[PDB]
Every structure is written in structure tokens, then in C-alpha cells.
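Contents: one structure, followed by commentary.
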Amino acid sequence: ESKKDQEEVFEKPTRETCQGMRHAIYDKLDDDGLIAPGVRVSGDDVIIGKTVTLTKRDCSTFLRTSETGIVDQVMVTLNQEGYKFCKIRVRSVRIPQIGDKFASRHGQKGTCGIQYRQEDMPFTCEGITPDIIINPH
Amino acid sequence: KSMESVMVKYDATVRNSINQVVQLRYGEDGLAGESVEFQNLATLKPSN
Amino acid sequence: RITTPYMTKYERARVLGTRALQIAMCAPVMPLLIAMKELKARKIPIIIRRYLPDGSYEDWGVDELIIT
Amino acid sequence: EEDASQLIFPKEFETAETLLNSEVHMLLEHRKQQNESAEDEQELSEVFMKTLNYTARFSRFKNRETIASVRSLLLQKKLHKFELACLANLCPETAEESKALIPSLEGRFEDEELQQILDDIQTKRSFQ
Amino acid sequence: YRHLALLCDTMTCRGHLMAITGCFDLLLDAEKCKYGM
Amino acid sequence: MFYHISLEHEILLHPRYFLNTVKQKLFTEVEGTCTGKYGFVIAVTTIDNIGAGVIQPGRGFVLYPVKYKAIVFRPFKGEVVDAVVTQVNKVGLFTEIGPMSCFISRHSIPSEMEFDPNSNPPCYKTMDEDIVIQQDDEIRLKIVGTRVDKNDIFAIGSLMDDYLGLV
Amino acid sequence: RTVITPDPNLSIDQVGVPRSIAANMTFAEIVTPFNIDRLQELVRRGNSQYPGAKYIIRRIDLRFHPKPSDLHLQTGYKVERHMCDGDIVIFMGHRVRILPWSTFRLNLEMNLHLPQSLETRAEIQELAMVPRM
């Protein structure tokens, strides 16, 4: 937040009083314009509803990359100068899909080709089915 | 960028952007690149 | 008559690339697989205009020519 | 720079020929002959319709050789075709009125040649 | 060898060595186009 | 003015109609254009050649360069033509030389012929009451310059020389 | 733009584009008597499901407020569907088979460019398919 004189404050934009914005629904925003932790944000919905006061212009800060995680923590402090501040930590798990890159301690970085089943992974004489098969070559 | 537009025109000469003749027949006999093999002659090599 | 009596592979890209275009645009049939059959049965209403590097040209039709 | 009495007719206009209101009259009805064939067709332009009435009233000659002979007696003439438009549609009957309706005839052919040949045109006019 | 006789023949075209740093057309055949449904 | 000359033009066929189709789309398109190079287009009499149909690179439109004879109608500077009386005003006169209209400006209007509101069409008259302009008369007017308006040309009629006025 | 991953069960001139990527690209199709009875399903679904279309060049943005007065489709129009199988994309020229994850499978990153006409498609087909080079 920076007051300057066009200044801006944390708030909640109603759709038909603030200017240009997408169809990012403002359900998740609270009474003052911050998301409380424990509210699952989807791809591209408003997390901080900041408005340069002009009628007013619109300066939302979208969730980039459309990851669909969970907002985990919000702190509200002052800056160096005396202006209110906020940091937000949107967490997401990431299950290892096809693609995510693995490597041992012995060079030879590799991908993940296909994910088989315990059903299908070749079993030993004693019911061991290895987690990972690397190429001989 | 040296051979950016050296082509084979319908004379089967070898011509380019500045429309000058590079070669009169393409590759010294007109034959094409990817339809030849290695063969031997057997009149050159043996004795008299 | 100094041009080659066959069809070069660049004509066949531009014959069938355009003959299938007009058949897509509501023409009389004589889209891509339609024009493959017409060339290999030799029924196409296109005359190829081959220039020469002097400035001249020679106008060939497909039935005058040996297709691949 | 150009003017039709200054006679700047370029090479885009040098091959041209004036047409009478009667020479247009024998041809637009040949245009309508192609319209009466393939009947109940989408009709001709309204500019043609305004031209249809402009070649209707002002037909200064009627018979097929009458339109031709006045053209051919003036094709024997060495005066310009634009100045001829006046000689057979505007029709001065005297050489003085010919020099008055066309005041760009100065420094040119004689009065008697501009009188006698125009009075030959006045003999064969299709009056009605 | 055909890829060596073109590097050797674009430098030495102009008599001295230097460093470095669709022809056809189509026509619609209307006589064939009259017949054919 | 009528002149029968050569004209060069090309027709853009859509592939819905794949010779005689071309000739009847020809008379639709470019009969009646306002060209500063040749004028109005009256009619086409003769057609030289049905040219070779060149397919454009892409977009499927074949194109036929067709050469043809046609009657032009251009306004020409310095042109006295008899026209038809249609409207008379102290501002001017709006008369058609066939299909092409014309204007007669106040600098060229005679100050002798005064305005005549006595006839049921407004006109100019004399004090002799024998020369009174009626409907469908012949007026002589020079074409002094082409003033093109709404992408259409009306001529500038002049009445300041020999016989320029009423017949 | 995403990873390539190996996959020996595709005939060489094939690529596996996943459904989060082929549902953004378009191949603008022009209506024939063939597809006019086929594409109306793909107009009807819209942008909600995967086999749908974005634009109808009659230019109606058919992704929100569908307006069923303007679901007309006669020949000559241009419809911009998302993707299907069998279509041709550029590196050589692959062919889209759909294998649902997040990686471009091809029988041995890269972007993906898609041509937009039935002429420059067949230039790739008879000159630059993956077997042809």
C-alpha cells in the first residue's frame, strides 16, 4: 500500500463501482480485501483487491500459474515508512505426475515416463515391487 | 545465409536470388542427392 | 517443351493443397482425401503454369503429364 | 492544363469516337434485345434508364442510313469528332453559328467549306 | 560430393574468393470444368 | 460524352460457380463507376478475350483478366451540351445531362433573365413575355469544371457567351 | 510449451498433446456439406466441454452467453473448434493423438505451432511429415 495525489488502499471492489477487471468472483475476499487462511483459491481469482483511487481504477493481484492451492497464512504489518503491508503464502501440494524430473546422487538426471501399479510392477520372489525402473543403457 | 536461395530452376541449371548461373547441371550430372548408391566398375580395377 | 515430363513434388503440394481448398468451398466434384483420388484418377481442372528463368513460360495440364 | 476546346485528348482518349443520340439509340435497344431475351431478369441500371430517356428524345436522325450517312459525310471531314458532336446534335445550320456555337474554330478551315458541307447535312435530317 | 560442389561454387563465382558474414504458378482449366457434376 | 474505347478489368470469381457465368457477373460489377480516369460506364458492346484464369496464392479466388470494349461517359472541361430544364433558382439550376447532373452558378447566370414565379414551374423569363422557360426545354451550358460530390460528378454550366441560354 | 516424454506406442508421425493444451489451440474449419451435420454438435457444446469451439465466423465469442438465436450454421462459414485427433501440427509435421496428462509424448521442451489452412496443411503433408524427412 502506498499513499502518494492518486493513492490506493486495501478494500473490496464491488463490480459496478470499480473499473476494469476479469470475471474473477470476489467471494473469497473478506471485509477488508484480504483472504483469510484456509480458503481454497482456484486459478485466477482475486487475492488482494487493491484500488488506485481515481470511478476508481482496479489493481487486483491474481494467483498466477492457475495452480489451485490453499491460502495458508496472511500477515499485516507496516512498511519501512508507515504504510500498511501484507504478505500471503498460498500453498499447494504437488503429487509426482508424469514429467517431474528425478535424479540420483550419481549424475544421470531423468524424467518420469509412466506410472504403473503394484498390480503391474514386476515382483520378486518375496513380494517386492521396485519403486523406480531405470534404463540399462 | 550463404546458400539462402540457391535453387534448381526448370532448365535444371543452378540459379539463385541474383539470377546468375551457378552450375549448368546440378551436381555435375543433374542427378539428385538421395537416390544414389555406391557401386563398382570392374573394368577399371582388374589387370590387362 | 524443355520442362520435365513428370510432376515435381512441389507441384503436387500446390495442386492438391488448392484443389482440396476449392472442394472445401463448394465446387463441383469431379476435402483432402477427395483431391487425392481425383489426381490418381487424373480428373482435375487445373493447368500448371511453369515459367522459365528467361521470362517465358510453358502451360502444362495434368493429363499431358506423368503423375507419381 | 486540359480543356475540350483546347483539345487535349490523351492516348487514353485518342482511339475514341463520338456517338450521336441516334447512334446510342440503335445500340441501347440492342442492349434491351439481350434483356427481352432471358426474360423476367433483374433489370438494367437506373443510370441506363436516365440514358434511356436521354437517347429517346434527342434522336436527331431516325433511319439506318440517315444516321450512317451524316456520320460518313462527317467522317470525310477533317474537323475533330468533339467539334462534330455539335455539328450533328447541336446542329448549327450556318457557318457563322458554327463559329459561334464552336468559338474554337478560329485559325482553321474556310467559311464556305464550313457552310457548304453543313448545308449538305441540313438536307438529310430526319425531322418530325 | 554434391554438397561440396556448391560451397566451392558459390565462393568462386565472381572470379575471386569472398567470405560470407515458388517459381511456377497455376491456371484453372475451364474446358475440363464445364463437364463434371 | 459518349466514346467507345478499350477497358482493362479483372473479375474475382468465388468458387461457388465452377465462362458464361463470368460474362453475366461482368455486367453487374463495373457498369456505372465514377472514374476520374474514364468517367461513367454506359454499356459493354465488345469483349476482346476471356483471359486465363489465374488462381491466387491461397484463398481460392481464381481471377479472370477480361479485356473488353465499352462506352465511357466522362465530363470534359469546355463542353456545351443541350440539357433539360428541371429546376430554376437564384442559387442555381439542378439539371441532368442525361444521367449526369449539372449546376449553373450565379457568376454565369444572366442578370437579364430575371426570376419568374408566375409560371407554375419556376423559371427565368423576359420582359417581352415570349421567351419563357417551360418544362423539358433545351438549355446550352459549358462544362467549365468538374465538382465531384458524394463521389459523383456534377458539371458547372455556364451561360456567358454566344447562344448560351434558351433555344 | 511443455516437456517431451518418450512413448513407444505411437506411430512415428504422432504426438500426444494433453487436454489442457489442445483445449486452447484452434484449427479454423470452413463448412462443407460433410461437416455441416457434424459441427453443430461442436457448436452446441461451446467452451465448457472439451470437444467444442470458440468462435463462429459468420465473429461470435461462443464461450459465454451463448445466445441461441445465433447458432446458425450454413456452408461458407468458418468455425474454430479446439482440436481432435488426426490433425497436423508442426515441429517436421506430427499428428495429434490425445493422451491425457501434462506432457507431449512422442515416439523418439518444445512449443507447438498449428497452421490455419487446408493448403498449408497439405504442404506439410506431402513434403514434411516425420517419415518424409
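So for chain F, numbering is Swiss-Prot's, and the shown residues are 1-18, 23-171, in order.
So this one's electron microscopy, 3.9 Å, going by the header.
Here the Cβ of each residue, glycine as well, is placed from N, Cα and C on the backbone.
Taken verbatim from Swiss-Prot:
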type: MUTAGEN; residues: F:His14 to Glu; note: Strongly reduces RNA-binding
type: MUTAGEN; residues: F:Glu33 to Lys; note: Strongly reduces RNA-binding
type: MUTAGEN; residues: F:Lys41 to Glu; note: Strongly reduces RNA-binding
type: MUTAGEN; residues: F:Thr90 to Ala; note: Reduces RNA-binding
type: MUTAGEN; residues: F:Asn93 to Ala; note: Reduces RNA-binding
type: MUTAGEN; residues: F:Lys94 to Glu; note: Reduces RNA-binding
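Mapped onto this structure are the features recorded in Swiss-Prot.
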residue	record	DSSP class
F:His14	mutagenesis position	coil
F:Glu33	mutagenesis position	helix
F:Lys41	mutagenesis position	coil
F:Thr90	mutagenesis position	coil
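The mutagenesis positions F:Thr90, F:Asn93 differ in how many other CB atoms lie within 10 Å of their CB, and the one with the most is F:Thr90.
Over all protein chains present, the Cβ of F:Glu33 (mutagenesis position) has 11 other Cβ atoms lying within 10 Å. Fewest Cβ neighbours within 10 Å among the mutagenesis positions F:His14, F:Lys41, F:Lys94: this applies to F:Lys41. Straight-line distance linking the Cα atoms of F:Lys94 (mutagenesis position) and F:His14 (mutagenesis position), rounded to a whole number, equals 52 Å. Separating the Cα atoms of F:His14 (mutagenesis position) and F:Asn93 (mutagenesis position) is a whole-number distance of 50 Å. Cα distances from F:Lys41 (mutagenesis position) to the mutagenesis positions F:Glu33, F:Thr90, F:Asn93 are smallest for F:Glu33. Geometry remark: F:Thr90 (mutagenesis position) versus F:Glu33 (mutagenesis position), CA distance 30 Å. The two recorded residues F:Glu33 (mutagenesis position) and F:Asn93 (mutagenesis position) have their Cα atoms spaced 37 Å from each other.
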